[PDB]
Amino acid sequence: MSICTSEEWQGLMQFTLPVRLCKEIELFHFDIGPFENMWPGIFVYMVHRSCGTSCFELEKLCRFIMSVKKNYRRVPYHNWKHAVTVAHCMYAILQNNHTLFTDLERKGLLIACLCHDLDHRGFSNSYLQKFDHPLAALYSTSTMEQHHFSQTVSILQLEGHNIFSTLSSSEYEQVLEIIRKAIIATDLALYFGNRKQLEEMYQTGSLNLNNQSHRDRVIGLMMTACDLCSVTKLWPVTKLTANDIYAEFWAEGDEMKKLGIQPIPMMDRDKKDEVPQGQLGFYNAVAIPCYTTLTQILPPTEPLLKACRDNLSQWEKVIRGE
Ligand SMILES: COc1cc(OC)c2nnc3c(C)nc(-c4ccccc4Cl)n3c2c1
Ligand SMILES: [Mg+2]
Ligand SMILES: [Zn+2]
């Protein structure tokens with residue numbers, strides 16, 4: 001477990017956001033890319049605008065954010081930048097659906113989003129389950145996500161890091177549970193069943209946000225949408241992100257070879273040719289249906305769908321030579 005320094009969180013405390021960004025950070029298409037130094041501060045701003053300036057003890061919030069940063073690993077995709085990107089997407093969804101969600105949910109989900117990939121190594125659950133490895137022993141299913149939550153709680157248990165302490169014991173356990181379910185939901189394995197249920201519920205007319213089980217599903221699909229949102233950015237950003245994603249997939253393939261196994265095309269660096277086709281399959285089977293269902297449930301989320309559609313069209317162009 002890694003801790004931030006005095007200079008880091010106090011520096012973050014000192015930070016103010018540039019005026020121009022305030023309007024832009026509100027939009028779904030906002031790309032955090034050009035503002036690396038401002039990422040810790042962008043999260044603070046988002047938390048302050050959604051939840052309130054007095055929602056958390058400022059010192060504790062800053063200690064929390066900077067320490068979270070330090071427990072994201074220097075990997076190609078599943079890193080600190082991804083964490084902030086996902087959180088911003090959540091902010092955009094929340095702001096556009098503000099009253100559908102309690103203060104506790106909004107606090108929980110923003111923190112969950114920032115923490116949802118903590119200590120990621122760049123390896124899949126499928127990998128750890130085949131080559132145990134303690135993490136698959138401790139968490140038989142779903143496996144890194146269980147680990148990410150454990151990491152979240154560990155950070156909260158550091159001195160002056162517990163941003164939820166001022167909540168009632170009831171609200172404290174609730175928010176932890178909101179956070180646990182949200183992080184677990186970012187296991188893409190679980191997404192497929194979840195979207196099908198929600199599709200059924202919305203089609204039939206059964207969907208009821210006052211129903212906790214329904215509610216948990218809706219939050220789940222929100223988690224997938226945020227986790228996938230690099231497919232909703234501008235083409236040149238989306239393109240570069242895909243390269244970081246495959247950089248990770250190929251290292252895992254290398255290990256499968258490096259220890260004698262033949263990996264699927266996706267994780268085989270000798271099969272880059274098949275990538276455009278793979279990304280099209282991913283959009284058609286994962287991303288498009290996800291933002292479709294989300295738009296059906298939360299109509300203000302429609303520009304995520306359109307941005308995803310635009311990027312699909314860009315993959316179709318690649319495939320056919322244009
Ligand atoms: C099998 O996992 C894939 C395959 C993709 O393209 C074919 C993927 N293509 N794009 C992805 C993005 C933006 N985010 C993810 C992702 C989501 C949850 C967990 C891990 C990742 Cl990398 N993926 C993919 C995930
Ligand atoms: Mg994850
Ligand atoms: Zn993620």
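Numbers run from 1 along the shown chain.
Note: Cβ is positioned from N, Cα and C throughout, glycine not excepted.
The domain 'PDEase' annotation in Swiss-Prot covers 5-322, and the record cites sequence analysis as its basis. Sequence annotations record features per position, and here Swiss-Prot assigns 3',5'-cyclic GMP binding site to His78, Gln279. According to Swiss-Prot, the feature active site, proton donor maps to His78. Looking at Swiss-Prot, the entry for mutagenesis of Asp117 to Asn (Swiss-Prot position 830) says: Reduces activity 1000-fold. Under mutagenesis, Swiss-Prot gives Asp117 to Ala (Swiss-Prot position 830) with this note: Loss of activity and of zinc binding. Look at Swiss-Prot and you will find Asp117 tagged as divalent metal cation 2 binding site.
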Cα separation, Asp117 (mutagenesis position) to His78 (3',5'-cyclic GMP binding site) (Å, whole number): 7
Chain-internal residues, separated by at least six, CB under 8 A from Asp117 (mutagenesis position): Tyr72, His78, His82, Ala83, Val86, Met144, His148, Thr186
Residues satisfying Cβ distance under 8 Å from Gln279 (3',5'-cyclic GMP binding site), sequence separation of at least 6: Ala242, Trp315
Three-class DSSP secondary structure - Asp117 (mutagenesis position): coil
Secondary structure of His78 (3',5'-cyclic GMP binding site) (DSSP, helix/strand/coil): coil
